[PDB]
Each structure stands twice: as structure tokens, then as C-alpha cells.
Amino acid sequence: XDXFX
Amino acid sequence: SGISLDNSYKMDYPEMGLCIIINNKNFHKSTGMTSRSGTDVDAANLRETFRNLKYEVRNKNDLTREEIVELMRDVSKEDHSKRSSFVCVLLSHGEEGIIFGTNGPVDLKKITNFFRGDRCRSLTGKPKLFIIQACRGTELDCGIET
Amino acid sequence: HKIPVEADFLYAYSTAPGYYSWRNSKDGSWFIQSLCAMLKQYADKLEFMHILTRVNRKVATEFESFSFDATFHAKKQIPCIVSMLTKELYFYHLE
């Protein structure tokens, strides 16, 4: 899963 | 001797240098910042990669903003005379110019200033590499079909 | 007789100024995945800026976000190499 910083 | 050129850094000191990895996954509940799933894969990948480049890797997990500054301050006061270079990897939430400790932000300039040519004399003239996995704002790149 | 105090720094940013930086729960961040892969393949044969340029291409071409939220879906990323270095950097040397 993509998810960001 | 023959013709000498000065186009590349001397990288044959006895040691390649330190590779400091700051791996911030879990943030204080107080901050409202979500855990960074996948960052341990990054930290392990980096440890193995820089191990094969003969860096002395030091992994640090879930550091507060105070601990990040103290770590950088202490590392910059080591004797790097026998080291070719210095590497610091920052894995965290961020904004432009900012990396997050587990309890709030650190200015990236505060971190890198410890290693300025006039403040870390045993790294003067040596490459100082900062590798930063963190956001730099909230813009989204929609891309273009090629 | 002097060098700038800001000389000989390299900042390998995962993303362009102003932009999000994407992370995968299983594989890690797009940038660090790609950086490690390119160092593994090329550190004994390419100068560091040329390694980082391959990292730029890998992130730019091989990744695109998938999100249930249309706001964050189908997004792209380009890393950002910021060099104040004054010499070429090779991780290897002549024995």
C-alpha cells in the first residue's frame, strides 16, 4: 500500500 | 611523478566513514503523526547497501528532536581524520526544510550546520552526503503520459 | 586558500521542492528502494551523480501512486539531487 511522508 | 589530476575526492582513507541512519517510524501520540509503515524496510535496505560500500553504519530508531540534534552534535565532534566521507540518512515525516523528530520538527539547516567546513574540521574538504526521505510540501505531481 | 563552509555537501532529496514523497508499506519508500538498488548495481562502476541520475529515472518511470482517494491517486515523483560537491565521487578506488 502507498501511504506519504 | 607523472601528471596528477585533482578531479575526484580521495576515497582511500583507512575508513570510508560513518553512515548515520535516523529511522523515525513511531511518533509521540501527542503529535498526531501517523506511523511510517515501510520505513523499517528502508532502514534495513540502507544498512545492507552501505555495509557493502564499507561504511560504518549506525542505525537509530524513533529519535526526538532533541535526540536528533544531540546525535548530530556528538557525531560532528568525532575525529573523522581517518575517514573519507560522511553519510547521514534521514527517514521521517517532513516539510520544506524540515525533518520531524518523534516529538516535533528539526530544521535541516540545524543538522547540516554541524558539519560545515569551519565547524567539523576533520571533514573539511571531504564529501558530506545527506540523504533525505521526507515530504517537502503538499504539491502533487499529476504526471504526463509519454 | 579558503573554501566555502557550504562546499562539499550533497543533498539527495527524495522529491522535488514543494512536493509529497511517497512510501510503500511493504517495499519501503520509492526513493530509498531505488537508491539502494542503483548503489548495489553501480557503486563499483559509476560516479555518484550518475548513480543518482539513474535513481531519478527509476523513481520517475517505475512508480505511480495507487489510492482509494482520488486526490492522491495516480501521482508521480521525481527526486532532487542538490550538489555543492567540488569533485567527482567514486565509492571505489584503485588498489
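FYI, residue positions are counted from 1 along the chain as it appears here.
Quick check of the header: X-ray crystallography, 1.5 Å.
Positions of Cβ are set from backbone N, Cα and C atoms, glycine also.
C:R23 (mutagenesis position) is surrounded by 28 other CB atoms, counting those within 10 A of its CB over all protein chains shown. Mapped onto three states, the DSSP output places C:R23 (mutagenesis position) in strand. For the mutagenesis result C:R23 to A (Swiss-Prot position 207), the note given in Swiss-Prot is Abolished ADP-riboxanation by C.violaceum CopC.
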